[PDB]
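First the structure, which I've put down as structure tokens, then a few questions once you've had a look.
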Amino acid sequence: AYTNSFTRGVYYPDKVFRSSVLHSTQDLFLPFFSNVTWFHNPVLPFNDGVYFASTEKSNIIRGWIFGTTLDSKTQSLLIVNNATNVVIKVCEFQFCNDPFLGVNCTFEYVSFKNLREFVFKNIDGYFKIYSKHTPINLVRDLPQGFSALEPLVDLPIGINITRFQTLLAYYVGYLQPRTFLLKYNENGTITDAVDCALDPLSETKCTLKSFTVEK
Amino acid sequence: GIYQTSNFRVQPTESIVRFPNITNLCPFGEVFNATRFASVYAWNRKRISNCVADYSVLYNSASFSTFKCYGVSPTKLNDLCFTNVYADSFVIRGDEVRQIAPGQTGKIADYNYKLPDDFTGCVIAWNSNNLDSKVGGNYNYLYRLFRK
Amino acid sequence: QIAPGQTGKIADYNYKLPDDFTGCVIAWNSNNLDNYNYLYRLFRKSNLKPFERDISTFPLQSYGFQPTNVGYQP
Amino acid sequence: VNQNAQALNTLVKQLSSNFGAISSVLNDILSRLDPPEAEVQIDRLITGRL
Amino acid sequence: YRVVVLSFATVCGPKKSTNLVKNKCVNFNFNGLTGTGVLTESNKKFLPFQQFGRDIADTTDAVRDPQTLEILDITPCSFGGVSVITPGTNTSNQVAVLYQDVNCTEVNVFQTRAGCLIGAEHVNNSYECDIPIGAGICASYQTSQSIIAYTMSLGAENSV
Ligand SMILES: *[C@@H]1O[C@H](CO)[C@@H](O)[C@H](O)[C@H]1NC(C)=O
Ligand SMILES: *[C@@H]1O[C@H](CO)[C@@H](O)[C@H](O)[C@H]1NC(C)=O
Ligand SMILES: *[C@@H]1O[C@H](CO)[C@@H](O)[C@H](O)[C@H]1NC(C)=O
Ligand SMILES: *[C@@H]1O[C@H](CO)[C@@H](O)[C@H](O)[C@H]1NC(C)=O
Ligand SMILES: *[C@@H]1O[C@H](CO)[C@@H](O)[C@H](O)[C@H]1NC(C)=O
Ligand SMILES: *[C@@H]1O[C@H](CO)[C@@H](O)[C@H](O)[C@H]1NC(C)=O
Ligand SMILES: *[C@@H]1O[C@H](CO)[C@@H](O)[C@H](O)[C@H]1NC(C)=O
């Protein structure tokens, strides 16, 4: 099935405080009002980067696997939550042919009513995780609105990733190198954005570097 | 008239450098300060990754009989950083410690470990009479002397 | 190493040409004429300045020159 | 008042521009390249800035 | 003899920090940035993942110390034009010097809204413009002769 990205999938693109200000940037961002695939555990392409969103009631969604072949020929990212703790690893895993949870190694780590939004990209050898958690009250779609995912994790993997799968609704879209204009409040948080290629009004707002323009 | 000639600029009084708390040390204690060291026919190896590597402590410490760097100068190690690193550890006769260098020859350098002539790393040895040695002999330790 | 603004043991510690060198460098193998009389420096507290020389001496080693010896020829 | 603020902001912004150099940050040409190479990069930032 | 080999990005040597100081010009570094400036306390609220903070035109103006979870204002280390106020050399070799915008300290001294003036006498009378300074101030060479600085006169006043 397919649904709408709306104005979601913006995140803080660098570790920099900006406030009361309208900043232009180019990075792998979710294109505004693009179609996102909707799922109620297939292997998926990763492309240049993933936007992934999971909607929750009972802690159904535990994590993901990322890599290329995903069966011990080469290194492969595992990201999991089990019962009361997160586990992350990158080994040459002999994963199952179709993995699920009941009710050579080089890196390892251990620690609808809700929406949990994530962005993943691998650049210059580093895996970047950005995410946001919120309460929600919707079943059929992502709630139309805006928020920014803060970075949480920055891992020097260096392991080529071209595909991924989910571990157990959820929604998937793909990042693209589009220019975004980003509005920061006095507190230093991103409160709005303009996808500078969406429509000629967005082309105008990003040419003029303003969220609002005169006649 | 009034003229503009050059510019006043206060100069900096002192140099201040700042980094995080120096946590996430490499566990060199599991490699240099342990209760047990390896039999040379089957020497131990350990990963070094995701860590602050205190090479400074090793270089300035008095506990070593020989220490050398085999493709780098030992003063640089405290500023240097690496992709992946491995420790190896083992126990030898003093007349056969003389096989630990890049491209050297002998029964250990043929059949019990090998370093390239292009080897990169820091290599170290110390007396263990008080620790390893036994009044009858360390027959738990072996060399794979005869190997084709 | 014998060129303007180079780097390496000689260009740092034993024979340095300025960024503003002006001259010609002319060289040939002497394997057919040259011998551990020929020393060079391995260690120093800092780089020498362009066209510096020195007479303090452990920081030096001999070149392996013999008529048997291309990069290891004199 | 807008043009005499905008030409200043434009001229400040031209400090971030690379002008064909390795980087626009002056310490990070110097603390990376040796002077024979660093001068060929800084001659770019000087020709650009000027 | 016991032996260890350490054969050679995630494995880095121990980076040394200096002790922190405030309200002085310093040659600073924090983690991956370097400069000349004054490190000072601030009321700014950066998000926990933010480490630098920025002005409107690309310039760092705040940082979060990597050991101390409070935000610093970084203020540029102070600077200004040095303007020399002189009568013509076919009069005298005395001069007064204007350190622009700086307020009389960082440098017979007179603070003005044009900057700190040094070597000119602040006189309570107003006079015509002879050498201009800015912000209503002029200066002149007058009698026991010296450079004097004062608020200039727009004219003789007249209730009609
Ligand atoms: C995909 O996006 C276009 C607009 O670009 C829309 O017309 C189309 O119906 C969408 N397709 C699906 C299957 O959601
Ligand atoms: C690990 O990699 C080596 C080659 O570097 C290979 O020989 C070995 O079989 C691999 N191990 C596993 C568990 O696949
Ligand atoms: C990723 O792919 C490139 C080829 O495009 C290859 O050179 C590189 O070694 C690969 N990385 C890993 C970790 O296998
Ligand atoms: C910024 O955060 C403070 C709480 O620390 C809050 O009172 C204030 O309203 C917030 N500002 C904005 C613009 O949301
Ligand atoms: C090993 O432990 C000793 C304790 O006496 C200490 O002096 C030495 O620096 C330690 N070295 C490492 C690598 O831990
Ligand atoms: C600068 O001027 C202000 C008054 O505007 C004064 O309070 C401050 O102390 C002066 N600075 C110095 C260093 O004296
Ligand atoms: C100017 O006059 C006032 C009294 O009206 C006096 O307090 C002040 O010190 C005088 N200033 C100068 C520069 O003479």
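To match Swiss-Prot, the residue numbers of chain B are left as they are there, and the shown ones run 311-458.
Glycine residues also receive a Cβ, built from the backbone N, Cα and C atoms like all the rest.
Copied straight from Swiss-Prot:
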MUTAGEN   B:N343 to Q  Reduced viral infectivity
VARIANT   B:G339 to D  In strain: Omicron/BA.1, Omicron/BA.2, Omicron/BA.2.12.1, Omicron/BA.4, Omicron/BA.5, Omicron/BQ.1.1
VARIANT   B:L368 to I  In strain: Omicron/XBB.1.5, Omicron/EG.5.1
VARIANT   B:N440 to K  In strain: Omicron/BA.1, Omicron/BA.2, Omicron/BA.2.12.1, Omicron/BA.2.75, Omicron/BA.4, Omicron/BA.5, Omicron/BQ.1.1, Omicron/XBB.1.5, Omicron/EG.5.1
VARIANT   B:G446 to S  In strain: Omicron/BA.1, Omicron/BA.2.75, Omicron/XBB.1.5, Omicron/EG.5.1
VARIANT   B:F456 to L  In strain: Omicron/EG.5.1
Taking only the recorded positions B:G339, B:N343, B:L368, B:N440, B:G446, which one has a CA atom nearest to the CA atom of B:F456 (variant position)?
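Closest recorded candidate to B:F456 (variant position) by Cα: B:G446.
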Quick one: of B:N343, B:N440, which of the recorded positions has the smallest count of other CB atoms within 10 A?
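Looking at the recorded positions B:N343, B:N440, the Cβ with the fewest others within 10 Å is that of B:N440.
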By the count of other Cβ atoms within 10 Å, pick out the sparsest of the variant positions B:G339, B:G446.
B:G446
Out of B:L368, B:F456, give me whichever of these variant positions has the highest number of other Cβ atoms within 10 Å.
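Within the set of variant positions, the most crowded position is B:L368.
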Which one is it, among the recorded positions B:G339, B:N343, B:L368, that lies nearest to B:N440 (variant position) by Cα separation?
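Going through B:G339, B:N343, B:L368 one by one, the closest to B:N440 (variant position) is B:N343.
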Looking at the recorded positions B:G339, B:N343, B:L368, whose Cα is closest in space to that of B:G446 (variant position)?
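So, spelling it out, the nearest of the recorded positions is B:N343.
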Using a Cβ cut-off of under 8 Å to chain D, which of the variant positions B:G339, B:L368, B:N440, B:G446 qualify?
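Near chain D: none of B:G339, B:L368, B:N440, B:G446.
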